[PDB]
Amino acid sequence: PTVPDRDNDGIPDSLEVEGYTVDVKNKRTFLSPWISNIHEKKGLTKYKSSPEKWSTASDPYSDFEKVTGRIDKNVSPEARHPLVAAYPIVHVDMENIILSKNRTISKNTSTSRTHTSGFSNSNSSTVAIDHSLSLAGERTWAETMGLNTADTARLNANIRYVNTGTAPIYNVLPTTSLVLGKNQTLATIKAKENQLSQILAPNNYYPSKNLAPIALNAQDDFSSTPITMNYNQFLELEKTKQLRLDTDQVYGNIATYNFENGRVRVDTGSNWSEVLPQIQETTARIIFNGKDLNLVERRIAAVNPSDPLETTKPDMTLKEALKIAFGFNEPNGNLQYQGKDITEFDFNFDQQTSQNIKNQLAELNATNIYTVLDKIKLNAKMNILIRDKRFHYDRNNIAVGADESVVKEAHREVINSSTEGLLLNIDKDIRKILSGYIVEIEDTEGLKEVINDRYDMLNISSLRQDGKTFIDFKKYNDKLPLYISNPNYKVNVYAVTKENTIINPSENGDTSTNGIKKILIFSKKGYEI
Amino acid sequence: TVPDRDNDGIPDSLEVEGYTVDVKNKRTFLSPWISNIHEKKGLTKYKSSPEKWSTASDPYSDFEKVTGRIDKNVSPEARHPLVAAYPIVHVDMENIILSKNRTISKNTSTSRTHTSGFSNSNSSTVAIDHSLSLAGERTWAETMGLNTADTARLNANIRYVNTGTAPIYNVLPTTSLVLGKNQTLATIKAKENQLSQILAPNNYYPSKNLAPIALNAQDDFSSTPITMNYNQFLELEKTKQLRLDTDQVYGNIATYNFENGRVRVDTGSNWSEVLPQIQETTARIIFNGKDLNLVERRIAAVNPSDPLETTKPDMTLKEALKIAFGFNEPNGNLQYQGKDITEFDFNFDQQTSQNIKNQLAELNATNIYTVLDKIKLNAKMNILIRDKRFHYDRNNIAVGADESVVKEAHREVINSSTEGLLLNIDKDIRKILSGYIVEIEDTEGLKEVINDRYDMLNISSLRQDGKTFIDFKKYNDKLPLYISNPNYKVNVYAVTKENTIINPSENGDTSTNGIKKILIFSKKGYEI
Amino acid sequence: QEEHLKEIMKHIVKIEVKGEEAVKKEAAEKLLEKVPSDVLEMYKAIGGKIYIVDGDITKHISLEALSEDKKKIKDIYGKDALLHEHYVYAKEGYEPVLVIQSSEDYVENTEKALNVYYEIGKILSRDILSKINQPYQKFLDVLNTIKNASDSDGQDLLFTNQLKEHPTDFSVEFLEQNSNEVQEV
């Protein structure tokens, strides 16, 4: 019969255009054409794909292997669907630094994978240094380090690699350059040779959390102080406490599946540096900060009107994409993510995409995309950013704040209160937009006494091993309990989000919390303790 | 002509239903499992996947494994198709020596480690002997002329241990020594073109008959490669332990060639590409039964989420234990050479835990020991079975036990004299006993402890006939044992590792006063 | 490599869906096909004919009213199974009847077909040949050669316990006195 299959991809043509599905028969797997009534009760997904593309996604794994499972068992589940490109995404995570001069400040850092706006296909991250004073007496770094106008400081950091993509990397590990400010490139981390012999499966660390992080300085003779830095640099650093880590996309080769004997061997001919360009020009990009307020990027295959071959791909409606790319489902026919309705999200579009969607929205005579959601056709190259509508954001699309009303509701559950601290239980996400707390005591006649009355004395909030947050008063106190001038005196507690924080002493070096927009967070009388 | 999709020699139906190969006089043929004719002959009932050239995913085909056309070195228990065959190399440190860039040469004992959120990376742990070989060597800081501005030199001897199930051939793993939380002292070089020998499973390299590989090169690579400023030595004194983390970059793989039966190493296939699959499609079982040492095996379990992967025959936990370790049912009761399955604890990761709480609900049971044979394994669960009788430390190494067990193990006095005891105790106990306290009791309640120093306890040896022999003259005055009264009681206490002290106290007390000691023996003076 | 793709491709991708119930009918017919046709003609001539039910074999008009007591059956492996769970039963009487439970897994596996073929032979030996006493010396002659043979586990394969304990060689009298034992073998 010689059933036609031009794409030479195993599945025959008619099947590919209309819909098929794979189903395990007791112990034997066979491929079948989609029957609407007998498969639906079984929870099987209806796949579609292109009869003229060996890999609709265009990544190196044919349409056939993905649904069948003959593939590196490391490809994330979410990537089995034939319409989601599987490729790696490497960014750099810096855990902590230490400084001295070619009495050494070794301070811990926090990093977030970043994304800013006219945003382009290149990954970069952003580290943020804690500003709080671990030591009381180390006011003014300029003096804690004997830094002179004609001196130079030495930098020695620790970093870890994060794989947030959908595919494994094998041999190489990417080069990435640290830069302060707008254009000041401090250093480019060498590509160590024949040393990253391990694998980065998606959502894994290298080296794992249980091992020493790769020391940034070689500790060898390559450069005595590779991170030299004139005085002026130190100044920018002192005002901003921000560093940029730009990383390129030079990955290794790719691991392919062999039919002859089922061994997965790393082929030295195919190299990710040849495929990514294809992917980035034929797919729709969807950005979501849902899981843990971190930017997860996925790519979906959409049609491109201008190109004959490209109209072949099955039409993809936006709604289903969300269903298959992230895990959205329909408990009641309403798109939702664990309770959170689709309505709790913002839609932002690049100028191109904006233009394209407004047209599509015109022939339908609708104003709320949330209604007509299932009727928006995706074309190649749109860039879509899905951010939580409830939080305020900065220029680099990092979570930075939120509306005050949310802040109170997050605290309406007081599990316990005493004179030694609070043991609260808050949703893991909020404590990513709270920089610290201001504690104050109020005299029966309206006075106000703030205990930790210094800009750099806020890190007083710990977390118990049961996920219960614990605030310690004796930390930035005098290791003494809390005294109260009146069992009728109210005790006020304020919380400070990052956006509303100060990072340097003011003009006259003010350390008081005066010019900080402050929100009241707690107020119980002396006897209610 | 019989279908065969996986193209693995075995036809489809056979793979799904159960088969076994059995030699007819001199010729081997493959046959479907017959219950009555094979059982009396002691053959195992195989199952496998019709769609995996190697159900386990290791580089040996389903067909080859059971028939033996394979590197004759894979340990026996791994010939069964549902048992992953792969290597596991860790490092053992036998003895160290110290000096300053008056030489502290102490014998060491090392252990392969495992901690909890435990990840797929092998690591070990050394423990330094604390007993005082020399009387006068109080305070190492002075036995070695170390000054605040000095540096000490470290010089070790090493050997390699293969506790896995498959051979490594060319490469030998790189491995970095690390002290404390993050102060990496050194990375052990990968000697080049020197491991031309083979490390078969359950063997040492170099073998027990040869000197172990000296760690320092003795060449010009670094004058004193293992330098160590003063500050480390201080930290070293408080913890007296190091960790040695090693990665898994092994060599190539030896494959079987059908044409002439020669086993040749192909330079294309490399273990560093296979391990991720194995580590991601199998169930992990941790067992300390054999010699109180952790033996690791990996078993192939189904993962609902994956079409192809659901093809593998379902494995129930009881059955897993049957093929992986050697448990059997003389009377239908699970036991390992007598020790019933019920004497062990089961601990699970939070992920693994969730799955199992569900599993116990559809059977309406609370004691897992009954419905044990009805629990399905899914991919990526990690299971750890430890002896319920012993106490354990943070790194899941055996460190102690309840005292009550200890005494019956000692209730057998084979002989007693004025020079010591010669017992014959179960080889396993002497891994949770740090030493013994000898004392004499005046008829009026006094107490005289012979070896009354924290670092003077290793006085109990073992004779060549497996009889433990305790020597008094070691830390005595090379003099026999005196007794002031045939009515004076002689008390002996034993001290388990967990209950030991490793350094002098706050005010540098050296007496064994504040040490919890357990009485193990107390006989009359005349009787001895 | 391009060669291999074809063979795997054909086996997994079933081009069209026979249907939900067609497969059942198609499976049974293929099964009976492998038995030599001439056997089927002998069965019809002696009366009753095999009819394939679909549900629980335990509950059918023809079989419900008879042999409730004989709930104990022994499989090919000699293990006892309750009838309700079992998927094929037959009964010997004035109206020789054989009933087979429909299923979709007769081509794919083999353990189920073996029991069916096992049932065809007992009808053949006990109900068909018995009218002519066809099992006789030739069958007895091979039989006798099996008992006396070098450590031949063949015995284990075909003899029950009762037979493995008859000390001397088999005699034409045993078949006469015991004729249930021979027919199973």
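Swiss-Prot numbering applies to chain C: residues 65-249, in that order.
Structure determined by electron microscopy, 4.2 Å.
Placed from the backbone N, Cα and C atoms, the Cβ positions cover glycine too.
In the three-state DSSP scheme, C:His68 (mutagenesis position) is classed as helix. Packing around C:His68 (mutagenesis position) is summarised by its Cβ count: 13 other Cβ atoms lie within 10 angstroms of its Cβ, all protein chains included. One mutagenesis experiment catalogued in Swiss-Prot, C:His68 to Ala or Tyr, is accompanied by this note: Impaired translocation into host cytoplasm.
Annotation of the published mutagenesis C:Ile72 to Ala in Swiss-Prot: Does not affect translocation into host cytoplasm; the original residue is retained in the structure shown. Spatially close to C:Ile72 (mutagenesis position) yet at least six residues away along the chain is no residue at all, judged by Cβ distances under 8 angstroms.
Other Cβ atoms within 10 Å of the Cβ of C:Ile76 (mutagenesis position), summed over all protein chains shown, number 18. DSSP gives C:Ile76 (mutagenesis position) a helix state. As a published mutagenesis entry, C:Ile76 to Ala appears in Swiss-Prot alongside the note: Does not affect translocation into host cytoplasm.
Sequence-distant neighbours of C:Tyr181 (mutagenesis position) (same chain, six or more apart, CB under 8 Å from its CB) are C:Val99, listed in sequence order. C:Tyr181 to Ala appears in Swiss-Prot as a mutagenesis experiment; the accompanying note says: Loss of ability to bind to PA.
DSSP assigns C:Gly185 (mutagenesis position) to a helix in the three-state reduction. Cβ environment of C:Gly185 (mutagenesis position): no same-chain residue six or more positions apart lies under 8 Å away. For the published mutagenesis C:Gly185 to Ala, Swiss-Prot gives the following note: No effect on PA-binding ability.
Where Swiss-Prot documents C:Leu222 to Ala as a mutagenesis experiment, the accompanying text is: No effect on PA-binding ability and fully toxic. C:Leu222 (mutagenesis position) carries a helical DSSP state (H, G or I).
All protein chains considered, the CB of C:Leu222 (mutagenesis position) has 13 other CB atoms within 10 Å.
Note: the Cα of C:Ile76 (mutagenesis position) and the Cα of C:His68 (mutagenesis position) are spaced 13 Å from each other.
Listed mutagenesis positions: C:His68, C:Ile76, C:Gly185. Those with a CB under 8 Å from a CB in chain A, in sequence order: C:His68, C:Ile76. For the pair C:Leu222 (mutagenesis position) and C:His68 (mutagenesis position), the Cα-Cα distance reads 43 Å.
Note: C:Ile72, taken in sequence order from the mutagenesis positions C:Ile72, C:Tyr181, C:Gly185, C:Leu222, have a C-beta within a distance under 8 Å of a chain B C-beta.
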